[PDB]
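Down below is the structure, laid out as structure tokens.
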There are 2 protein chains.
Amino acid sequence: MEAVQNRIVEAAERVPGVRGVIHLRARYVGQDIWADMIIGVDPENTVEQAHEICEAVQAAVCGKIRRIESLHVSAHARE
Amino acid sequence: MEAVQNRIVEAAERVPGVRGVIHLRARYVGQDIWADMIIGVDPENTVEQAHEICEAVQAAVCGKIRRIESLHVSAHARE
Ligand code: NI
Ligand code: NI
């Protein structure tokens, strides 16, 4: 699991507009991972931009870690 | 293991100068992976350049897949 969490954080951090991973909770449901995360974003990004960054994180993380079958990504102002 | 082999191939293919993965054999030794691979390279690269590409593949693949504890990379002319 720690190897999986490290991969999730690394994948998320490589997406344009991510200012770190604030929170990540991952759980196994069988052999699948279900995860919930919060990313940091520029406080001056629009809410629509933050939504786009979250969607990009979801695509990036699910594309790179095939065992993830549910991923929720939300955003919070940081830096 | 197939998930691991897919990650090895994908990581190798993203290194400048790799013209596909020609061969990959991976084995578990305990929880560790030992692997041997052959990459394709430009036939007009020098032997020194091919050596540099192999070393770059080794770094890239070992950096991305933490369970690998031995990786040998060789090169063959392709395309
Ligand atoms: Ni949308
Ligand atoms: Ni050298």
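Numbering starts at 1 and runs along the chain as displayed.
This entry, so its header tells us, was determined using X-ray crystallography, 1.5 Å.
The backbone N, Cα and C atoms fix where each Cβ goes, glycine too.
Counting every protein chain shown, the number of other Cβ atoms lying within 10 Å of the Cβ of A:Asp36 (Fe cation 1 binding site) is 14. A:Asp36 (Fe cation 1 binding site) carries a strand DSSP state (E or B). The Fe cation 1 binding site annotation in Swiss-Prot covers A:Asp36, A:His72, and the record cites a curator's inference as its basis.
Looking at Swiss-Prot, you'll find the mutagenesis A:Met37 to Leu (Swiss-Prot position 250) noted as follows: CTD behaves like wild-type. When other Cβ atoms within 10 Å of the Cβ of A:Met37 (mutagenesis position) are tallied across all protein chains shown, the result is 23.
Looking at Swiss-Prot, you'll find the mutagenesis A:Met37 to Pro (Swiss-Prot position 250) noted as follows: Severely impaired magnetic response, cells make very few, small magnetite particles, less MamB and MamM protein accumulate. CTD no longer dimerizes, CTD has cannot fold properly and is unstable.
Same-chain residues at least 6 positions away in sequence with a Cβ under 8 Å from that of A:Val47 (mutagenesis position) are not found in this chain. For the mutagenesis experiment A:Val47 to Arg (Swiss-Prot position 260), the note given by Swiss-Prot reads: Loss of magnetic response, still stabilizes MamB, CTD dimerizes, binds cations, dimer interface is tighter and twisted.
According to Swiss-Prot, the mutagenesis experiment A:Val47 to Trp (Swiss-Prot position 260) carries the following note: Significantly reduced magnetic response, many fewer, much smaller magnetite crystals formed, still stabilizes MamB, CTD dimerizes, binds fewer cations.
For the mutagenesis of A:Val47 to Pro (Swiss-Prot position 260), Swiss-Prot gives this note: CTD dimerizes, binds fewer cations. Loss of magnetic response, still stabilizes MamB. The structure shown keeps the original residue.
Looking at Swiss-Prot, you'll find the mutagenesis A:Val47 to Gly (Swiss-Prot position 260) noted as follows: Nearly wild-type magnetic response.
Counting only same-chain residues six or more apart in sequence, the Cβ atoms lying under 8 angstroms from the Cβ of A:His51 (Fe cation 2 binding site) belong to A:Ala75. As annotated by Swiss-Prot, Fe cation 2 binding site applies to A:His51.
Experimental mutagenesis at this site is recorded by Swiss-Prot as A:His72 to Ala (Swiss-Prot position 285), annotated: Wild-type magnetic response, no change in magnetite crystal size, number or shape. The Cβ of A:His72 (mutagenesis position) has 12 other Cβ atoms within 10 Å, all protein chains considered.
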Roughly how many Å lie between the Cα atoms of A:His72 (mutagenesis position) and A:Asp36 (Fe cation 1 binding site), rounded to a whole value?
5
